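Below is one structure; the comments refer to it alone.
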Amino acid sequence: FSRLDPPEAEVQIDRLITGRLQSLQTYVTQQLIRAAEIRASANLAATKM
Amino acid sequence: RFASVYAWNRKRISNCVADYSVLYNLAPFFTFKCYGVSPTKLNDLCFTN
């Protein structure tokens, strides 16, 4: 943004933001599966206790 | 005089202050197409070589 023209700049950061956006989306996607796995372990732990 | 297209020349420029406002005051230009940077923000950077 210190070196690009304002016609091309939002196209460039448009192609830049969505990569980190899908990276965070995949991060929370694995986080939900991990949370489900530890929840299934925690119900078993509660049953054992 | 300018060098021919088969045997052109280089000119290493260093250790100055570069101002590109003097570039636009030459002639009606055929083109000013730029690839890596913008023509407007050219006067806000420092160059290695």
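Note that chain B carries Swiss-Prot numbering, so the residues on display, from first to last, are 346-394.
Cβ from N, Cα, C; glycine included.
Natural variation at this site is recorded by Swiss-Prot as B:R346 to K, annotated: In strain: Mu/B.1.621. Sequence-distant contacts of B:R346 (variant position), defined as residues of its own chain at least six apart whose C-beta falls under 8 angstroms from its C-beta, are absent.
Swiss-Prot lists B:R346 to T among its natural variants, and the accompanying note reads: In strain: Omicron/BQ.1.1, Omicron/XBB.1.5, Omicron/EG.5.1.
Long-range Cβ proximity for B:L368 (variant position), meaning a same-chain Cβ under 8 A and a gap of 6 or more residues, is found for none. In the three-state DSSP reading, B:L368 (variant position) counts as coil. What Swiss-Prot notes for the natural variant B:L368 to I is this: In strain: Omicron/XBB.1.5, Omicron/EG.5.1.
Annotation of the natural variant B:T376 to A in Swiss-Prot: In strain: Omicron/BA.2, Omicron/BA.2.12.1, Omicron/BA.4, Omicron/BA.5, Omicron/BQ.1.1, Omicron/XBB.1.5, Omicron/EG.5.1; the original residue is retained in the structure shown. Listed in sequence order, the same-chain residues six or more apart from B:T376 (variant position) with CB atoms under 8 A from its CB number zero; the list is none.
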